[PDB]
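Reviewing the structure listed below.
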Amino acid sequence: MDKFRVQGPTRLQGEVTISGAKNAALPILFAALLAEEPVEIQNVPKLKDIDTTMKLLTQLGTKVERXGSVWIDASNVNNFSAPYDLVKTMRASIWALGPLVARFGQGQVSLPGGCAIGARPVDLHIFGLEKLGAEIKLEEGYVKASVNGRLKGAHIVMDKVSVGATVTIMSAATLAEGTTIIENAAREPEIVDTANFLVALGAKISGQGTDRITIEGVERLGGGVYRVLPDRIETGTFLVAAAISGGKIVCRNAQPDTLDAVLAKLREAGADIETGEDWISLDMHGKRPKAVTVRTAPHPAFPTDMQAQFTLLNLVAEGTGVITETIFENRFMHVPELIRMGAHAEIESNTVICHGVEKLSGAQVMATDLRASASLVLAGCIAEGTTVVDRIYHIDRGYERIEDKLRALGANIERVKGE
Ligand SMILES: O=c1ccn([C@@H]2O[C@H](COP(=O)(O)OP(=O)(O)O)[C@@H](O)[C@H]2O)c(=O)[nH]1
């Protein structure tokens, strides 16, 4: 059971290169299934889901290779089923569905448990495909989609916003006959990025990043080279790492425009920020941060994925700051952990009241959410003494070797075992 042993305090500073976004990488790999020619998917981080998708892909008949890149040649796909064995660990597996039937005429993805008493609905994908003209076949534990010929552009109004469904529907639509409109489509940068990837393969997509995405079906998708966008959340974590340690940090391979809310929020914290087209700088000038007020909300507003981090920030800044989760609930489980570190806060309903304190104290802490989990490691950094963060596999799944990046930042950190 991997644990993070952190020795603090230490001012985090210097340079950090941001990994590709796990959440743009995933949809793009599945979308690659659409490519009739070899594709170079660049800037793909090395995470477990990447490994899982690669397997799933190989299993489909696609020649799959990786490094910084993930080389994909899909023109041999002859197995149209993501088996229970492969999709078991990965929800995103569902993304195999649309590409399969849109390009091949059929696709079957396994629904682990599915109707398993607690199963995150996958209905949007299934129903989206249906609107597109796909024949659906449902039996406990699986979903089969097929179609005689091409998919049929359709007008789809989404009742629930879904990053997931948006990728499915938008992906299948690139091959369908005619035009497809997605109302209430997810607006996330990762969607814009997946759409851009498709346009790169010859697809006709517009409105990516808005509420309405329009897709004009085309003949076939080619190949090419494509760089996955940077990890916006990863970038924010690192910005925050310096913002709370009085550090100065430069984020390499970043993408400023995906962090409007986060950047403005840091300025409020008194941070000194500069940006270029591919880099972001944050400078505290040895200064402790100022308490800020935050409202997480749907993109492009303040990203809930930045919450645990800003909370931590507030917890060590000058003043009082309230962080309010407007959409999500129960997003404060990691706070008691921070309190065990000397932090002062009151969790009230969907909000956390923060009383910035001078210095944190080492402690054995733990969290399930990668973000909250990352914040703990961050805390270990600036806290007095020894901090041991348990079950860091959570972080390993979404952060590409955070310890290495942290060490180069001046952090005293050891990956240790408790088993
Ligand atoms: O087929 C679907 C897809 C999404 N959702 C709902 O929309 C939320 C967020 O969807 P999204 O695709 O953004 O994320 P995911 O569910 O993949 O974690 C989910 O938790 C569900 O509550 C649903 O009910 N059915």
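We read in the header that X-ray crystallography, 2.5 Å was used to get this structure.
Every residue, even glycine, has its Cβ placed from backbone N, Cα and C.
Taken residue by residue with DSSP, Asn23 (phosphoenolpyruvate binding site) is part of a helix. Swiss-Prot lists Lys22, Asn23 with the feature phosphoenolpyruvate binding site.
For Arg91, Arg120, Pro121, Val122, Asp123, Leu124, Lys160, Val161, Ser162, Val163, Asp305, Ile327, the entry in Swiss-Prot reads UDP-N-acetyl-alpha-D-glucosamine binding site. Under DSSP, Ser162 (UDP-N-acetyl-alpha-D-glucosamine binding site) is assigned to coil, being neither helix nor strand in the three-state scheme. Taking the Cβ of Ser162 (UDP-N-acetyl-alpha-D-glucosamine binding site) as reference, residues of its chain lying under 8 Å away and at least six apart in sequence are, in sequence order, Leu124, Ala186.
Looking at Swiss-Prot, the entry for mutagenesis of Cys115 to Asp says: Significantly lower binding of phosphoenolpyruvate. The DSSP secondary structure for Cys115 (mutagenesis position) is coil. Counting only same-chain residues six or more apart in sequence, the Cβ atoms lying under 8 angstroms from the Cβ of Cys115 (mutagenesis position) belong to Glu140, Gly141.
As a published mutagenesis entry, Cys115 to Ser appears in Swiss-Prot alongside the note: Loss of activity, but not of substrate binding.
If you look up Swiss-Prot, you'll see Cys115 marked as active site, proton donor, on the strength of experimental evidence.
Contacts of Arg120 (mutagenesis position) defined by a Cβ separation under 8 A and a same-chain sequence distance of 6+ are given as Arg91, in order along the sequence. Recorded in Swiss-Prot as a mutagenesis result, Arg120 to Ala carries the remark: Loss of activity.
Taken in sequence order, the binding-site residues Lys22, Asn23, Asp305 that lie near ligand 1, meaning a CB under 6 Å from one of its atoms, form an empty set. Here the binding-site residues are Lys22, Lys160, and the one with the most other Cβ atoms within 10 Å of its Cβ is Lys22.
The Cα atom of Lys22 (phosphoenolpyruvate binding site) lies nearest to that of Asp305, taking the binding-site residues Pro121, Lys160, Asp305 as the candidates. By neighbour count, meaning other C-beta atoms within 10 Å, the densest spot among the binding-site residues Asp123, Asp305 is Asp305.
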